[PDB]
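The structure under discussion appears below in the form of structure tokens.
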Amino acid sequence: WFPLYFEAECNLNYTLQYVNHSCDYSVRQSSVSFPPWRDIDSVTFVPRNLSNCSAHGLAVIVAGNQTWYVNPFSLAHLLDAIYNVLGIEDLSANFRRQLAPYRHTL
Amino acid sequence: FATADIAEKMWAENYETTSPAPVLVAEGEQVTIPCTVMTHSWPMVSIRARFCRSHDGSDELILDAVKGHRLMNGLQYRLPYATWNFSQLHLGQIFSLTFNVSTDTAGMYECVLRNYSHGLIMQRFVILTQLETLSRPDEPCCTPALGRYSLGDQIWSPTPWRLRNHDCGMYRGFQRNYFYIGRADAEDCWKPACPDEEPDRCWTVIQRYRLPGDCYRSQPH
Amino acid sequence: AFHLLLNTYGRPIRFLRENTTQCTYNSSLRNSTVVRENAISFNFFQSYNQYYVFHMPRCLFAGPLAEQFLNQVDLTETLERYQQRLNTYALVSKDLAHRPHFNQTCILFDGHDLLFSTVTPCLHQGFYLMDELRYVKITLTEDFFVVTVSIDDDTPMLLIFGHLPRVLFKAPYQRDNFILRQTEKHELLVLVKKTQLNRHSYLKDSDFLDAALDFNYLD
Ligand SMILES: *[C@@H]1O[C@H](CO)[C@@H](O[C@@H]2O[C@H](CO)[C@@H](O[C@@H]3O[C@H](CO)[C@@H](O)[C@H](O)[C@@H]3O)[C@H](O)[C@H]2NC(C)=O)[C@H](O)[C@H]1NC(C)=O
Ligand SMILES: *[C@@H]1O[C@H](CO)[C@@H](O[C@@H]2O[C@H](CO)[C@@H](O)[C@H](O)[C@H]2NC(C)=O)[C@H](O)[C@H]1NC(C)=O
Ligand SMILES: *[C@@H]1O[C@H](CO)[C@@H](O)[C@H](O)[C@H]1NC(C)=O
Ligand SMILES: *[C@@H]1O[C@H](CO)[C@@H](O)[C@H](O)[C@H]1NC(C)=O
Ligand SMILES: *[C@@H]1O[C@H](CO)[C@@H](O)[C@H](O)[C@H]1NC(C)=O
Ligand SMILES: *[C@@H]1O[C@H](CO)[C@@H](O)[C@H](O)[C@H]1NC(C)=O
Ligand SMILES: *[C@@H]1O[C@H](CO)[C@@H](O)[C@H](O)[C@H]1NC(C)=O
Ligand SMILES: *[C@@H]1O[C@H](CO)[C@@H](O)[C@H](O)[C@H]1NC(C)=O
Ligand SMILES: *[C@@H]1O[C@H](CO)[C@@H](O)[C@H](O)[C@H]1NC(C)=O
Ligand SMILES: *[C@@H]1O[C@H](CO)[C@@H](O)[C@H](O)[C@H]1NC(C)=O
Ligand SMILES: *[C@@H]1O[C@H](CO)[C@@H](O)[C@H](O)[C@H]1NC(C)=O
């Protein structure tokens, strides 16, 4: 038994097209000053699905109305192991299926 | 990358002649490492650290030799909040690193001239918080005579009058007594956490330096 | 009602099991309610106009595990340069193609360019003897040894064997890198710099360090 959590939402007005050829983790200085999980508002991801200009994937974060883009594969490979060591990887039993394609192919 | 790990080492002739004797400093103090270098041809200068609590290899802070622009920082994982410094002095540049000393931050620090492949060690600083000493059982407690830097191969502390000591059990029959600088709390209240390992990466260098007053310490060959 | 849950703290909510399942209402009842103390979310589309959003026990996810993790990534590093970095490892195999630790603890693999760090109770010593100025030391877990060795102010030579940790690995690329004859029950891990070929001889052939007594007992 564990804590219970979220869902999947439909009918959104916000969309992806805004990037206008913004296709990469263009910000790095923020990386050497990451906000911890304590200070994050939300985190996002896309396997560059809609992008001619991106292929495999990218992710974004917002913290105190502060935002920047970073690639998705390390967290995909990582959070699984983090749960496994914490012993709550079973909670991913369902959403691990959705998250499966988003680890690096090798 | 700006550079790989230093591939071939070199040492200055004054390296051991200019490296000060290891120093003892109380935990939590904001120590700062000085450094001075005359005008050279090396594109890069950098500060090099070796922690001796459960650390291996080396990590580097790389700086632009003239401008002072940071180019790479390997110290981040141990020293997330350390602040560096640079000061072009028409005669010769000055750079430094600052941090709050603690058990996990004690180690050896060296100034290193650098280019993409080559590098030359200038000077070495050894920072410590606790020191090993062995007391024979029935014999009274030893009493070292630490002081300020003075000069020579002598271990020293900037605040010798704040010295305090404690014991951590037995070793081959000897009673292990540890020396440290206190006053971080009122009177004798503060007691440092028990060291977990010895001999450490600091060992070979430190046991080559004497300690004032009568006391016993296992020493290299 | 609202209280502390940390680490593997499923015990309280096992009976205080408040719930949330479905698509609509922007998760207001659970997420916006627990905003009273904390609400942190991940979102991922499943199609145009359809999206999956995760809400988490952010404070519990913000436990000591994340504390240790914080400095362990640069999630802004790129695949091809990851691949280039991989080449720094020798990879000899595929290139050829009452308890004492109750009062002592270790922190391992710090600043490691290709692996993640961790703390553990341990015993950490050397051998009965040492020809000093070439230094070694060892550390132990209950079912796998770990060692390090070098005298040169650079990355040393690392060896590990036993029932090795099942997920401890910094990169996503192929973890299996070792002996054809690997044991039926246990695993080996050795990591060294690429240039070690010039000096390290024992890697080039079968075995090392035993008096013709290699196998662990079983019968
Ligand atoms: C980083 O800086 C070092 C500084 O020594 C560079 O190595 C040096 O390269 C020069 C190239 O001319 C060598 O000088 C030449 O060496 C030989 C032997 O003396 C001789 O044929 C010439 O008269 C001339 O002096 C110099 O010896 C060499 N230094 C050492 C210690 O080997 C190095 O190349 C620089 N790295 C990069 C990537 O530029
Ligand atoms: C770990 O070592 C410590 C050393 O302090 C032991 O704790 C006590 O140490 C004092 C002396 O400082 C002794 O008088 C006590 O008998 C020790 N035990 C207790 C319970 O206070 C501690 O016992 C050791 N633990 C283990 C598991 O070996
Ligand atoms: C957009 O907003 C309008 C106005 O509220 C709404 O009718 C519509 O369903 C929303 N969704 C999309 C995908 O445009
Ligand atoms: C570019 O971004 C704007 C918002 O700044 C967005 O409305 C638009 O869709 C994007 N470009 C295209 C071609 O849609
Ligand atoms: C995008 O997803 C669709 C299926 O929904 C698939 O046909 C397409 O190949 C995907 N593209 C990428 C880059 O994943
Ligand atoms: C690239 O754009 C063309 C033209 O719209 C389209 O046919 C093709 O599927 C696009 N490819 C990707 C990967 O988005
Ligand atoms: C959010 O925006 C406000 C207003 O500009 C600003 O003061 C604040 O620093 C921003 N927050 C972050 C985390 O950057
Ligand atoms: C370091 O110590 C100083 C006082 O010496 C203190 O103000 C500061 O908060 C401490 N922490 C850091 C990260 O410097
Ligand atoms: C360098 O140190 C001085 C004090 O000696 C301080 O005022 C200054 O801010 C420091 N510079 C940097 C870049 O940290
Ligand atoms: C499940 O959630 C509902 C509200 O969504 C709540 O009334 C109920 O008590 C919860 N179940 C338990 C066992 O707490
Ligand atoms: C959706 O939920 C978030 C998180 O609780 C909240 O901040 C936001 O105001 C909500 N938005 C709407 C449109 O209900």
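Numbering of chain B is taken from Swiss-Prot, so the residues present carry the numbers 33-253, in order.
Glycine residues also receive a Cβ, built from the backbone N, Cα and C atoms like all the rest.
Among the natural variants in Swiss-Prot, B:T35 to I has the note: In strain: Isolate 45J. The residue drawn here is the original one. Counting only residues at least six positions away in the same chain, the Cβ atoms of B:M76, B:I94, B:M104, B:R146, B:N147, B:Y148, B:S149 sit under 8 Å from the Cβ of B:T35 (variant position).
In Swiss-Prot, a published natural variant is listed as B:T135 to M, annotated In strain: Isolate 2J, Isolate 10J, Isolate 29C, Isolate 27C, Isolate 18M, Isolate 33J, Isolate 45J and Isolate 14. DSSP gives B:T135 (variant position) a helix state.
Annotation of the natural variant B:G139 to S in Swiss-Prot: In strain: Isolate 10J; the original residue is retained in the structure shown. Around B:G139 (variant position), a 10 Å sphere centred on its CB holds 20 further CB atoms from the protein chains shown.
Under its natural variant annotations, Swiss-Prot gives B:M202 to T the following note: In strain: Isolate 2J, Isolate 10J, Isolate 25J, Isolate 39J, Isolate 45J, Isolate 29C, Isolate 27C, Isolate 18M, Isolate 33 and Isolate 14. DSSP assigns B:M202 (variant position) to a strand.
Non-local neighbourhood of B:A218 (variant position): empty, since no residue in the same chain at least six residues away has a C-beta under 8 Å from its C-beta. Under its natural variant annotations, Swiss-Prot gives B:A218 to V the following note: In strain: Isolate 2J, Isolate 10J, Isolate 25J, Isolate 29C, Isolate 27C, Isolate 39J, Isolate 18M, Isolate 33J and Isolate 14.
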Candidate with sparsest Cβ neighbourhood (10 Å radius) among B:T135, B:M202, the listed variant positions: B:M202
Rounded distance in angstrom between the Cα atoms of B:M202 (variant position) and B:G139 (variant position): 25
